[PDB]
Amino acid sequence: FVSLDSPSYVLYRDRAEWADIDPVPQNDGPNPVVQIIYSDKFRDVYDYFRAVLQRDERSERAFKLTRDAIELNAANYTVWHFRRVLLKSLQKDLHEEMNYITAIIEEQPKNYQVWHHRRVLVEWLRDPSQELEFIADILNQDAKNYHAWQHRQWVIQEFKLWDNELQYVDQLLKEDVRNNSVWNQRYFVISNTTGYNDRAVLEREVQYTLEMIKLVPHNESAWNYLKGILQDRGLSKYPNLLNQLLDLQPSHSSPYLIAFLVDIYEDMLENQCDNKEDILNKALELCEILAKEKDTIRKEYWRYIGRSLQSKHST
Amino acid sequence: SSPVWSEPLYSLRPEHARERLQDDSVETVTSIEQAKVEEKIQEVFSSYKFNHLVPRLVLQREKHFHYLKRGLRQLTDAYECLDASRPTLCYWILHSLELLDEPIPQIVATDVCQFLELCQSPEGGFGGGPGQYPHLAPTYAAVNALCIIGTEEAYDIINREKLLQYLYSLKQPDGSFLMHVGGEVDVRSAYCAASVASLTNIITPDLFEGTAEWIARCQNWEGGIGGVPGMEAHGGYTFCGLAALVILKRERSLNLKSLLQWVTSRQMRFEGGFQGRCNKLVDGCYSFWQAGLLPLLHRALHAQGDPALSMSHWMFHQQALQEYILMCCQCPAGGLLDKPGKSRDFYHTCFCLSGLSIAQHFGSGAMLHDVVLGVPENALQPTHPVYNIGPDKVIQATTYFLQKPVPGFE
Amino acid sequence: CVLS
Ligand SMILES: OC[C@H]1O[C@@](CO)(O[C@H]2O[C@H](CO)[C@@H](O)[C@H](O)[C@H]2O)[C@@H](O)[C@@H]1O
Ligand SMILES: *C/C=C(\C)CC/C=C(\C)CC/C=C(\C)CCC=C(C)C
Ligand SMILES: [Zn+2]
């Protein structure tokens, strides 16, 4: 009806239709700590929320009240919980509620409660038809909104909407190839569809990622994805990769490349590679280079790697 | 070496300029935002250098103390958005004072006790404020706050029998926990649950059945941990997950190698602080979420008999982190923050300090090695990496509660 | 930066 900011808004203590119920003040005790100096409007609504909650009044008036409590503080999970109780008790139109939550989320996209609420609504209606489009809009405003991506993964997995996600992924990666949330979604979509065991899929991915690395050599995301899809099997299992990288090093000796090389050597030494002494030596030289010059912020990490390599493969 | 009145800084070395972003001439929103911050941070850094004269850095303890002391009692309406997180505001502020080694007047302590008592639900746990349903976030905060106070009065306020029942009413069959009845699920809940359960000594064999397995499923291809299986690696959720498994003595369920390499890569080569996710901006509050992971990893690896572990340092740039917090994260008026240009708040104040303390103190076995950058007074009180409250406070509380039986169980 |  009327919003907290509308010119015609009226405090609840002044509403005739609310006269029959006494407001319940919040009991902070005689000597309050972390006491918030609420605005008159804020306290007004909460004093009445407290009342309806205490009485467990499943009414249309209470339902409208929660809407105001939520606008005052959308992070109040108690209100949200009660609101859902009312949605059921009153048998409210869930599609109407979806429109509501849609607006709420647009205003406050980084709130835990709002997203959880929308997930409950989609569960109740078993209707995801609006999900991907909605989420895409949120992501269009903040491509890395965590709650947004989490919700999207849930919808896709729960309702099996995989068909167009890889395309979505490419779209966003074109917009910002530094978007780590998008590289993650990529792994999410592939590992859940074709999987990475299909060697044709793996190669496509390795190619794609190498191509992105060449386009933007200092984009850590691509490098992490490359190591991510090959690590389980073992970096040393892909001999051509080492060669390719060694060829690019003289021209792209970024800390990412040098680091990847140590990662490979590590795995090689772990799998009884040939020329163990030679591999260890190149690995230690790189660790020193990363610690003293190319990646000094991680000097301690590298020094550790150096010592680990020695304790594991010196002989 | 240098005179005592001048102390060379890592962030001011001429070669430190090389650490500036290389966008490969390919700009996207990400590089553009990163470059902007770097531009501002370089300016800040430069303001602390006067050619070869580099005055000692100073943590403004008094300004911080006065900001905190005020908030502990009263807060403007700007905090209306945290009305469902007051016990959390309590913990943030008290831990900050604790870290700053500023004593808590007996009167204030008793008032806080009463307040938290008013927030306790009859069904167990604590809510965001009096009359609010219980929630693990504030429950976690309320127990830590009571343990920071450490009096038997504080300890006894917790209704342990109902607290255990409450944890049970949030346990899911897949090993996870709801944050509150009918609420959302993610790794924060496993860490809240385990934190309060182990401190108050209310852990049953089945309480955490399947939880370690569930947390492991949260570590991803990046090596870090996401909020839920499949999601992006994130400093906050990663701290939650590891510390939870450390409590459950199940750290081994994770690939510690990928996790270590992930977290160390999260410290910004230029800023000196930590980002929460790869390719995102630096933020003072991760100083704890991220850097705090190192001590947990050190402990986990040390228990495995790792011969290559350091006996004097955490595997991150302790000095660099201290330079970011001290030169970029302090509000002149008191309190700490995200980064230059942001406004202060008790959340950032609590965590910037928590990280600064981890960055200054190393401990492992009988080995202790401090690195307090700047004036000696900067030294903060140590903090427990799992619970992030005084180590002394953790020992006192666990000892106390170990003396009570697990509610209705043998 | 909301935790909850
Ligand atoms: O850091 C990788 C590491 O994490 C584990 C879980 O501890 O698995 C994660 O990463 C895999 C890709 O590396 C994914 O297939 C899996 O779903 C995700 O949980 C370990 O198996 C792995 O060594
Ligand atoms: C900019 C900071 C952001 C977005 C938050 C990231 C941190 C997270 C998710 C940590 C959450 C921790 C929890 C719920 C347990 C700790 C609870 C309290 C300190 C009250
Ligand atoms: Zn922050």
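We're sticking with Swiss-Prot numbering for chain B, so the shown stretch reads 15-424, in order.
From the backbone N, Cα and C atoms, a Cβ is placed for every residue, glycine too.
Here the residue is the original one, but Swiss-Prot notes a mutagenesis experiment at this spot, B:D200 to N: Reduced catalytic efficiency. Taking Cβ-Cβ distances under 8 Å and a sequence separation of 6 or more, the neighbours of B:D200 (mutagenesis position) in its chain are B:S190, B:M193, B:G241, B:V242, B:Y251.
Annotation comment: Swiss-Prot describes B:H248, B:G249, B:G250, B:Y251, B:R291, B:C292, B:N293, B:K294, B:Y300, B:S301, B:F302, B:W303 as (2E,6E)-farnesyl diphosphate binding site, evidence class experimental evidence. In the three-state DSSP scheme, B:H248 ((2E,6E)-farnesyl diphosphate binding site) falls into the coil class.
Long-range Cβ neighbours of B:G249 (mutagenesis position) (same chain, at least 6 residues apart, Cβ-Cβ under 8 Å): B:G238, B:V277, B:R280, B:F288, B:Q289, B:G290, B:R291, B:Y300, B:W303, B:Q304, B:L307. Here Swiss-Prot describes B:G249 to V as a published mutagenesis experiment; the accompanying note says: Reduced catalytic efficiency.
Under the heading Zn(2+) binding site, Swiss-Prot lists B:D297, B:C299, B:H362, citing experimental evidence as support. Remark: B:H362 (Zn(2+) binding site) has B:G298, B:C299, B:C343, B:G349, B:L350, B:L351, B:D352, B:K356 as non-local neighbours, by Cβ distance under 8 Å and separation of at least 6 in sequence.
While the structure shown retains the original residue, Swiss-Prot records the mutagenesis experiment B:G349 to S with this note: Reduced catalytic efficiency. B:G349 (mutagenesis position) falls within neither a helix nor a strand when secondary structure is assigned with DSSP, and so counts as coil.
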Chain A neighbours, filtered from recorded positions B:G249, B:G250, B:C299, B:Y300, B:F302, Cβ-Cβ distance under 8 Å: none
C-beta crowding around B:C299 (Zn(2+) binding site), within 10 angstroms: 28
Sites among the recorded positions B:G249, B:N293, B:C299, B:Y300 close to chain C [C-beta, under 8 Å]: B:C299
Nearest-integer angstrom distance between the alpha carbons (Cα) of B:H248 ((2E,6E)-farnesyl diphosphate binding site) and B:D297 (Zn(2+) binding site): 13
Neighbourhood of ligand 2 - recorded positions from B:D200, B:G250, B:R291, B:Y300, B:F302 with Cβ under 6 Å: B:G250
Three-state secondary structure, which DSSP defines for B:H362 (Zn(2+) binding site): helix
